[PDB]
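Visitor: Here it is, the structure, as structure tokens.
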Amino acid sequence: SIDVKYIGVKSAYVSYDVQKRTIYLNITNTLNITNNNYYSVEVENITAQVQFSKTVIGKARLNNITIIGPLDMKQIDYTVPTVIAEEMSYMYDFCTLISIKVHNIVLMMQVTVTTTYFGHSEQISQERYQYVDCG
Amino acid sequence: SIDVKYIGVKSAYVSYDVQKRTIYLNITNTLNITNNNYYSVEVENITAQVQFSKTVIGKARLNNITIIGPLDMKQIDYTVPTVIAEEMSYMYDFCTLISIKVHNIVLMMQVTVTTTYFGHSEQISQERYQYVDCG
Amino acid sequence: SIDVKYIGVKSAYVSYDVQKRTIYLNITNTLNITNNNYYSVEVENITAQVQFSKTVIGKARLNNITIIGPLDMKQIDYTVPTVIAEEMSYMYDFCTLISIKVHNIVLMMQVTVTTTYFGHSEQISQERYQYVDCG
Amino acid sequence: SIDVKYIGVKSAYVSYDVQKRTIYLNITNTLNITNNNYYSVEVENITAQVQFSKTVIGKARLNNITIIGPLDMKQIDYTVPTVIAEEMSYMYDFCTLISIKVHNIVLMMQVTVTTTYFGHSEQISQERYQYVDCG
Amino acid sequence: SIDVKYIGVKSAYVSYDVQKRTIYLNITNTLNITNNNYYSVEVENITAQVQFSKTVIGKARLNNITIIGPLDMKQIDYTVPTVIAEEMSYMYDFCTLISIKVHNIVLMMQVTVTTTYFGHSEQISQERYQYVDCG
Ligand SMILES: *[C@@H]1O[C@H](CO)[C@@H](O)[C@H](O)[C@H]1NC(C)=O
Ligand SMILES: *[C@@H]1O[C@H](CO)[C@@H](O)[C@H](O)[C@H]1NC(C)=O
Ligand SMILES: *[C@@H]1O[C@H](CO)[C@@H](O)[C@H](O)[C@H]1NC(C)=O
Ligand SMILES: *[C@@H]1O[C@H](CO)[C@@H](O)[C@H](O)[C@H]1NC(C)=O
Ligand SMILES: *[C@@H]1O[C@H](CO)[C@@H](O)[C@H](O)[C@H]1NC(C)=O
Ligand SMILES: *[C@@H]1O[C@H](CO)[C@@H](O)[C@H](O)[C@H]1NC(C)=O
Ligand SMILES: *[C@@H]1O[C@H](CO)[C@@H](O)[C@H](O)[C@H]1NC(C)=O
Ligand SMILES: *[C@@H]1O[C@H](CO)[C@@H](O)[C@H](O)[C@H]1NC(C)=O
Ligand SMILES: *[C@@H]1O[C@H](CO)[C@@H](O)[C@H](O)[C@H]1NC(C)=O
Ligand SMILES: *[C@@H]1O[C@H](CO)[C@@H](O)[C@H](O)[C@H]1NC(C)=O
Ligand SMILES: *[C@@H]1O[C@H](CO)[C@@H](O)[C@H](O)[C@H]1NC(C)=O
Ligand SMILES: *[C@@H]1O[C@H](CO)[C@@H](O)[C@H](O)[C@H]1NC(C)=O
Ligand SMILES: *[C@@H]1O[C@H](CO)[C@@H](O)[C@H](O)[C@H]1NC(C)=O
Ligand SMILES: *[C@@H]1O[C@H](CO)[C@@H](O)[C@H](O)[C@H]1NC(C)=O
Ligand SMILES: *[C@@H]1O[C@H](CO)[C@@H](O)[C@H](O)[C@H]1NC(C)=O
Ligand SMILES: *[C@@H]1O[C@H](CO)[C@@H](O)[C@H](O)[C@H]1NC(C)=O
Ligand SMILES: *[C@@H]1O[C@H](CO)[C@@H](O)[C@H](O)[C@H]1NC(C)=O
Ligand SMILES: *[C@@H]1O[C@H](CO)[C@@H](O)[C@H](O)[C@H]1NC(C)=O
Ligand SMILES: *[C@@H]1O[C@H](CO)[C@@H](O)[C@H](O)[C@H]1NC(C)=O
Ligand SMILES: *[C@@H]1O[C@H](CO)[C@@H](O)[C@H](O)[C@H]1NC(C)=O
């Protein structure tokens, strides 16, 4: 990635910024800019490219063959019980929260068993993340 | 990715910004800009490209063959019981929340068993994320 | 992706911004701009491209063959019981919520068993996300 | 994607913005702009492209062959019971909500078993998302 | 990655910044800038590239063969019970939260069993992260 940028407030090439009651008197501004950008990116010179796979099975006996890909949960037990019993009481609850499984950003590109890959793969994530603001 | 940008407030090439009761007197501004951009991106020179796969099975005995792809949950138990019993009480609940499974952004491009890939794959995610604001 | 941009408030090439009771006196502004952009993107020079697959089965015995693709849930139990019993009480509930399964953005491009792919694949997601605002 | 943009409020090339009771005196503005854009995108030079697949079965015995594609739920149980019993009480409920399965944006392009693909595939999603606003 | 940047507040080439009630008297500013950037990135000169794999099984007996990919949870038990019993008491709860499993940013590119890869792979993540702000 030639250019990746996270800029909180302001991005600018040339900035003349006059803010909060300043006095802007005699100013002469002369700006002369020559800017040229040449992008030669990902050019590929390829005569011959071959992806080839072959499988042959002969005179074989196969019994109880198990192939299981990734990300298996099988048996998971989530027990979160809450019991509140009050005879004569004063109970004030402000900003109370219970969260079990929260997923914001899930990116999965290639999950497989057998993968043959020629090329380019790029993952870019930018965020501002604030979970809980109260009071 | 040649250019990826997250800019919170303002993005500008040339900015003359006059804000919050300033006094803007005699100003002369002369701006002379020559800007040229040449993008040569992803050009491919390819004579011959071949994707080939072959499978042959002969005189074979196959019994109990199991192939299972990824992301299997099988058996999951979610138990969240809530019991509230009050005889003579005062109960004030402000901003109370229960969430079990929350998914904002799920991107899956290639999930398979057998994959042959020639090319380019790109995933880009930008967000501002605020979950809970109260009070 | 040549240009990807998230800009919170304002995007502008040249900005003359006069805001909140400023005094804008004698100004002369002369702006001379030459801007040229040449986009050569994804041009492909390809003589011969072949995608070929062949499968042959001969004199074979196959019994109990199971192929199962991804994303299987099988057995999932969601139990969220809520019981409220009040004899003589005062109960005030403001901004109370229960959510089990919430999915905002689900993008799936290629989920398969056998995939042969020549080309270009791109996923781009931009959002502003605020879940709960109350009070 | 050459240009992807999320701009919260304002997008403009050249902006003269006079807002909130400013005094706009003698101004002379001369703007001279030459802008040219040339888009050569996705041009393909292809002599011969062949997609070919062949399957032959001979003298074979196949019994109990099961192929199941992705996204199977099978057995899912959703139990959310709510019981409210009040003898002599005061119950005030403002902004109370229960949601089990909510799906905003579901995009699925290619979900299959066997896929052969030559070309270009692009998914772009932009949104502003606010779930619950009350009070 | 030629350029990766995290800039908290302001990024600018040339900045004339006048802020918080300053007095801006006689100034003459002459700026003459010649800027040229040439990007030759990821150009590949390749005559012949071959990815080839072959598997053959003959006169073999295979029984109880198990291949299991990564990320298996099997048996996990989450027990978080909460019991509150009050006879005559005063209970004030402000900014109280319980979270079991929270996942913000999950990026997985290639998780497989057998992978052959020719190319370039890049993962870039930028964020500002504030979890809990209250009071
Ligand atoms: C500078 O500004 C003052 C105002 O205080 C003015 O009297 C004077 O003529 C100005 N000079 C020039 C060169 O603009
Ligand atoms: C502006 O810059 C260019 C460079 O391309 C130069 O030829 C020209 O003389 C400059 N003009 C002034 C007034 O400085
Ligand atoms: C690569 O491109 C050039 C022209 O840009 C061409 O002359 C040459 O024949 C190409 N390569 C092959 C292997 O054809
Ligand atoms: C295959 O496995 C099962 C249990 O998973 C077992 O009962 C069976 O006997 C096995 N096959 C052979 C041929 O032993
Ligand atoms: C500068 O502004 C002042 C106002 O205070 C004016 O009297 C003067 O003529 C101006 N000078 C020029 C060169 O514009
Ligand atoms: C503006 O810039 C160009 C560069 O292309 C130059 O030829 C020209 O002389 C400049 N004009 C002035 C007034 O500086
Ligand atoms: C590539 O393109 C050039 C012209 O741009 C052409 O002369 C050449 O024959 C092409 N390559 C092949 C292998 O045909
Ligand atoms: C295949 O597996 C089942 C249980 O999954 C088992 O009952 C059966 O005997 C197995 N096949 C053979 C030939 O053993
Ligand atoms: C500048 O503005 C003042 C107003 O205060 C005016 O008297 C003067 O003639 C102006 N000068 C020019 C050069 O416009
Ligand atoms: C404006 O810019 C062009 C560049 O194409 C230049 O030829 C011309 O002389 C400039 N004019 C002025 C008044 O600066
Ligand atoms: C590619 O395009 C050029 C013209 O742009 C043409 O002369 C050439 O024959 C093309 N390539 C093939 C293999 O035909
Ligand atoms: C195939 O599997 C079933 C159970 O899934 C089992 O009852 C049967 O015996 C198996 N086939 C053979 C030939 O063993
Ligand atoms: C500038 O505006 C003032 C008003 O205060 C006026 O008297 C003066 O003639 C104007 N000058 C020009 C050059 O427009
Ligand atoms: C405007 O720009 C063009 C560039 O195409 C230039 O030829 C012309 O002289 C310019 N005119 C002025 C008044 O600057
Ligand atoms: C096929 O599977 C069923 C159960 O799914 C089983 O009853 C049957 O015996 C199997 N076929 C053979 C030939 O064993
Ligand atoms: C500088 O500013 C003063 C204002 O205090 C003014 O009297 C003077 O003429 C200015 N000089 C120049 C060269 O602009
Ligand atoms: C501006 O810079 C250029 C360099 O390209 C130079 O040729 C020109 O003479 C400079 N002009 C001035 C006024 O310094
Ligand atoms: C590498 O590129 C040059 C031109 O940039 C070319 O002359 C040469 O033949 C290429 N290498 C091979 C092995 O073809
Ligand atoms: C590489 O590209 C050059 C032109 O840029 C071309 O002359 C040469 O034939 C290419 N390489 C091969 C192996 O064809
Ligand atoms: C295969 O494993 C199972 C238990 O997983 C076992 O009962 C069986 O006897 C094994 N197969 C053989 C041939 O021993």
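Numbering, chain B: per Swiss-Prot, residues 120-254 in sequence.
Quick check of the header: electron microscopy, 3.2 Å.
Just so you know, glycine gets a Cβ as well, placed from its N, Cα and C.
Mutagenesis annotation in Swiss-Prot: B:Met210 to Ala, described as Decreased number of infected cells by SARS-CoV-2. No effect on infection with HCoV-229E; the structure shown retains the original residue. Among the mutagenesis entries in Swiss-Prot is B:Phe213 to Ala, noted as: Decreased number of infected cells by SARS-CoV-2. No effect on infection with HCoV-229E.
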Visitor: Given a separation of at least six residues and a C-beta threshold under 8 Å, show me what packs close to B:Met210 (mutagenesis position) in the same chain.
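Guide: Long-range Cβ contacts: B:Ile203.
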Visitor: If you draw a 10 Å sphere on the Cβ of B:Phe213 (mutagenesis position), how many other Cβ atoms land inside?
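Guide: By my count, 22.
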Visitor: Give the helix, strand or coil assignment DSSP yields for B:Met210 (mutagenesis position).
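Guide: Going by the DSSP assignment, B:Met210 (mutagenesis position) falls within a strand, counted as strand.
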